Amino acid sequence: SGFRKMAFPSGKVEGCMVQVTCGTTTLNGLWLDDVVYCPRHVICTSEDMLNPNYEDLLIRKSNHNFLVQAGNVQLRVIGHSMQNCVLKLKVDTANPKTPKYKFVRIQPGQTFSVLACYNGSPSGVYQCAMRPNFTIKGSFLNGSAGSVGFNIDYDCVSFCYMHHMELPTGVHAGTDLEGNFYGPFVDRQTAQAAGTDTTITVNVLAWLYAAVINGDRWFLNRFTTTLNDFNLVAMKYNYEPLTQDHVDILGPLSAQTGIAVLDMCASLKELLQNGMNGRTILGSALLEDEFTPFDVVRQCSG
Amino acid sequence: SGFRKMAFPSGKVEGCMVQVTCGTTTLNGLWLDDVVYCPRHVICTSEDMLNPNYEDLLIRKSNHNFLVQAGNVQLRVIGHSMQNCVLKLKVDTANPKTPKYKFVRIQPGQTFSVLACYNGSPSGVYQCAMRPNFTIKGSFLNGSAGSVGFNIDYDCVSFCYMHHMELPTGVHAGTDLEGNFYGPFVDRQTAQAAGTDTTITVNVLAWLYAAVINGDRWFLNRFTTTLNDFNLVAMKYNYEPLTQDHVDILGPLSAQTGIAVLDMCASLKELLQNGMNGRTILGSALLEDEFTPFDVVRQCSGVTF
Amino acid sequence: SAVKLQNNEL
Amino acid sequence: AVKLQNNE
């Protein structure tokens, strides 16, 4: 029993973390085989970070302008190229700790583990979700750029996020491992703003199923609802709309607990209306929305 | 900025987890140097677990009665002994992935990272705290026995917990790496309840300091209190007593935010009596008590390992 | 209920 | 402001 913000074990990613320095700018890089991936704004100076021309900034660099440290050993850069907002530095040594991996672009609502790093060394690991406004609520300081988000379902590391920047509200933005940003953000310090952040509704329902699985039922009620009536209520609390696809996703949890998806949707409507009245659900007084249906099944049933 | 429930990097611990099998009972083991540590109830059968005599159950066992698998490689057991509630299995191969480590027993209220494991394979990591009643509000299923909790002190892995069992309330209990139970529990499938739990006051204050660092300041006020006046209402709300030691270890956070420790206690005092008035602190509607003062420092200053 | 030793069975 | 989170 029990339910925790559970990250994946970080060892497979730790062995890939390196430091990348260009001039006086430094951040983290991801060392897989003979390629080191890092955010391209490492080729920026202190000035020229508002409207950099990365193509022009990169063509002025030689391979020896990139200093890559893997622990105590400096990697020899023998090649460099740019893919979207990510730099790909070819090195003359394949990382012997390279695990089985793949690159995956995720959709809002998806969760992943973050190994926050500074100077190529890990600071800690925590769990995150792609918010509907395409930000993440991370824990990142200066120098954390290059830290990655990942999942390790089975024996393959699925890299889904590379960290780049912090927005004025303290939320964070970055790219997939192909360098394409999540959301409309750009790797410039020009003024940008995250849209209104909404609650990941399907994740909340999954979390309520996890509570029921762990023996908690106080929040249920005898009511049901139509999908359309629920969404008309949900939108009033800045909740993401619930689609038929989400309903289907919750089928297994619905079948495991014997509570229909639309019945649990009725429960959620009452919880938003009442609050929790001094009670908690799985150790929380808010409705947790960073657990997917897949996360619940992995943690509760195995 | 931002503040998350942050565990230590688990890479050095992952390379030490193995699977231990004795009959039909399977759990996890910690392979350090040439010894494997694991819960002693691995020698129990399903029918042995009500009132087992571990002294007697072990005498009938020999070295080869323990199947130790490190991945797809089977380790040869050349010795066995019992220290309190853990079993030590000497193997003929030192773990080449052995990190710098030590065994430390933690105090109630201190935090650590759990590496949940099943069949000797690491499956997840999460941060938690030794509750004042010596339970752990963990997330554990069958087969998770032998999973370990740890901290990283500078360059050294400090193993502080090994998981054994789940209480009927769904909370969990275990031992240090020397086999000594945390809390008034014993390893057998009987009715066992913990003492009444309390909130870790020093940790809540640390978490309120983390919030101020992140710009959450609505809970601050003009007031201050005293240790005696605060502890009177803290005991009334089932909060742990605040000592002069807690005030001292909070010093670095109090000076870095410009907010005296006892000024912050007045904030926490008002929060217990009047609630949060519909607001949140660091995305939480509860007073979080699973962040120590050093947890806040290492996260907000970006300490690495 | 009773304590559950969280080993696994084969 | 918007901060690219390299270090200097």
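Note that chain B carries Swiss-Prot numbering, so the residues on display, from first to last, are 3264-3568.
According to its header, this structure was worked out by X-ray crystallography, 2.2 Å.
Just so it is clear, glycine is given a Cβ too, placed from its N, Cα and C backbone atoms.
Pulled from Swiss-Prot:
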ACT_SITE  B:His3304  active site, for 3CL-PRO activity
VARIANT   B:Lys3353 to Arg  In strain: Beta/B.1.351
VARIANT   B:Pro3395 to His  In strain: Omicron/BA.1, Omicron/BA.2, Omicron/BA.2.12.1, Omicron/BA.2.75, Omicron/BA.4, Omicron/BA.5, Omicron/BQ.1.1, Omicron/XBB.1.5, Omicron/EG.5.1
VARIANT   B:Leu3468 to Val  In strain: Zeta/P.2
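In the three-state DSSP classification, B:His3304 (active site, for 3CL-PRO activity) falls within a helix. Spacing of B:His3304 (active site, for 3CL-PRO activity) relative to B:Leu3468 (variant position) is 39 Å (Cα to Cα, whole number). Separating the Cα atoms of B:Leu3468 (variant position) and B:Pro3395 (variant position) is a whole-number distance of 16 Å. Note: B:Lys3353 (variant position) has non-local neighbours B:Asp3297, B:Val3298, B:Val3340, B:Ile3341, B:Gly3342, B:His3343, i.e. same-chain residues 6+ apart with C-beta under 8 A of its own C-beta. In this structure, of the recorded positions B:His3304, B:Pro3395, B:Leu3468, the smallest number of CB atoms within 10 A of the CB marks B:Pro3395. Residues from the set of variant positions B:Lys3353, B:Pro3395, B:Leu3468 situated with their C-beta under 8 Å of a chain C C-beta: none.
Classification of B:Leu3468 (variant position) by DSSP places it within a helix. DSSP assigns B:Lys3353 (variant position) to a strand. Reduced to three states, the DSSP call for B:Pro3395 (variant position) is coil.
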